[PDB]
Amino acid sequence: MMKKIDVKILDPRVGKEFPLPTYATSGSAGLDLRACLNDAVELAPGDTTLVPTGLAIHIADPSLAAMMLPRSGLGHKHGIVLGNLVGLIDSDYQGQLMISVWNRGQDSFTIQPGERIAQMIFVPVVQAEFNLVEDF
Amino acid sequence: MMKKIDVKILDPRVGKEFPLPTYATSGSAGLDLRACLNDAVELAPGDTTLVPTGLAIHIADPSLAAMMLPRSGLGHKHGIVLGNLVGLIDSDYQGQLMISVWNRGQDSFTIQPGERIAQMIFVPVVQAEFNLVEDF
Amino acid sequence: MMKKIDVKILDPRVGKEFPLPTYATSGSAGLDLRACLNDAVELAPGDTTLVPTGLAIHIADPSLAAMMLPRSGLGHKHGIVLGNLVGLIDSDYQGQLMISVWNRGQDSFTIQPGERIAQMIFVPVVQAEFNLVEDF
C-alpha cells in the first residue's frame, strides 16, 4: 500500500548513530522521526526550537502529501508537541525535514540526540478546481 | 463510502446511558466521541486529563487510519482541545480509545459524563517505501 | 487531481482587494486563506479571535472533506495558530469559512486585512459502518 518515495541523507550520522525511519508493524500508519542533534536541547515551558532530522524527501506525486504530528505519549504525558501543530509537506518540497518542537507543558524537558520526537503519515490529497457560483 | 469497522463495547453504560457514535448527516465527515466517566472532571487552565470512551475499534485494513481532532466550538470557544493535538489510530490498534483532553484556555471547564468532547475521521493512508538517492 | 468545488463570494472585497485562493505551484497540497477584515486585529499572548474569510464552499461529495491548518512559518515563528488546532469542513457545510486564530506565543501580533493566516487541504474521507463484535 506503498508508494516509493525518494529520500536523501543530509547528515552522516543518519543510519549510523540512529536508524532510518521504519514502520513499527505492517498495520502502522506513521513513521517516527528522530532528532538529528549534536547536543541535547533543553526546552523550558513555552519554548519552541526547530530540530533537524538530517533527512530530505521528494514525494513527487501531486496526489500525495505527508503530515507531521506529535507522538501521542510525549504530547499527552510531557507536553512535547509541534509549534505549528501539524506540519504539511508538499509533493514538491525537497529541503531538509525540520521539526518545530514546542513545550506546551509545565515542566522543562530535554530532547536527546536520536530521540523520536514526531511521527509522519502519507495521505492522498486532492487539488480543488473552484467553480464560482452566486448561490448554492 | 463505507468501510465496515469492528467495534467492541468495553463499558456497559455505552449505548445505555449515552449512545454509540453516529454520523449526524449523510455528508458528515466525522463522528463525535463522548466522555465515558463515572464523575464529572474539572479542568483548570493548563490541565490535561485522559478520558476513556468505553469503546475499542479494530480498523484491520492497513490502507485506513483514524484521526481524533478537537470539536470546533468547544476548542474555539472554551479552549477544550487535545493534549497530543491530533490523535492517530493505527489499523492494528485494538485497545480502548482514550482521549487526551487539555484546557488551553483561561477558564476552568468541567467535563460531564456523556459529553461530546472530540471528533474522529477515517482517512486513507499510504505506507512509503523509501528509495534512497544521493541527489534528487 | 482535481475535483471541481463550488465557491460563493460573501464579501465584495474578495478578488478586488485581495485575491481568491490559488495553489502556489502544481505540486502544492494546500491553499492559503486570507483575513477578510475591515480593520487590523491585535492579538495579545493567549487571545483567540474568529476571522472571516468572505468565502463559502460547498464540497457536496461525501467522500471528500477539507481541513484547515496553521501556516508553518507563522505558527512556528510567531505562535499564530488555530484555536481549534485543526478545522474540519464537512461536505455539507455551506456557511462562511471562519478561522479560529489563537496566539499561542509570548508576543502580541497584529493580523492585517488580507494577510494569509491559515492553509486548507482537501482529503478523501471514509464513513465507517460499525460492526459490533464482543471480541476481536
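Numbering starts at 1 and runs along the chain as displayed.
Even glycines carry a Cβ here, placed using N, Cα and C.
Same-chain residues at least 6 positions away in sequence with a Cβ under 8 Å from that of A:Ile89 (substrate binding site) are, in sequence order, A:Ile57, A:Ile59, A:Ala65, A:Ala66, A:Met67, A:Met68, A:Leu97, A:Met120. Under the three-state DSSP scheme, A:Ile89 (substrate binding site) falls in the strand class. Summarising the annotation, Swiss-Prot assigns substrate binding site to A:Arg71, A:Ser72, A:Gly73, A:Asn84, A:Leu88, A:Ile89, A:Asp90, A:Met98.
Neighbours of A:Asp90 (mutagenesis position), defined as other CB atoms within 10 A of its CB across all chains, total 20. Among the sequence features in Swiss-Prot, the mutagenesis site A:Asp90 to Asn is noted as follows: Reduces catalytic activity 40000-fold.
Cα to Cα, A:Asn84 (substrate binding site) and A:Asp90 (mutagenesis position) are separated by 15 Å. Checking the recorded positions A:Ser72, A:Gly73, A:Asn84, A:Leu88, A:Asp90, A:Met98 against chain C with a Cβ-Cβ cut-off under 8 Å leaves A:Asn84, A:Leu88, A:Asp90, in sequence order. For chain B, the nearby recorded positions by a Cβ gap under 8 A number none, drawn from A:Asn84, A:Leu88, A:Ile89, A:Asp90, A:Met98.
Within the set of binding-site residues A:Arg71, A:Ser72, A:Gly73, the entry lying nearest in space to A:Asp90 (mutagenesis position) is A:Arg71 (CA atoms). Neighbour counts were taken at the CB atom with a 10 A radius for the binding-site residues A:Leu88, A:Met98; the maximum falls on A:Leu88. In this entry, substrate is bound by A:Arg71, A:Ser72, A:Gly73, A:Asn84, A:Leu88, A:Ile89, A:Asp90, A:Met98, whose most widely separated C-alpha atoms sit 27 angstrom apart.
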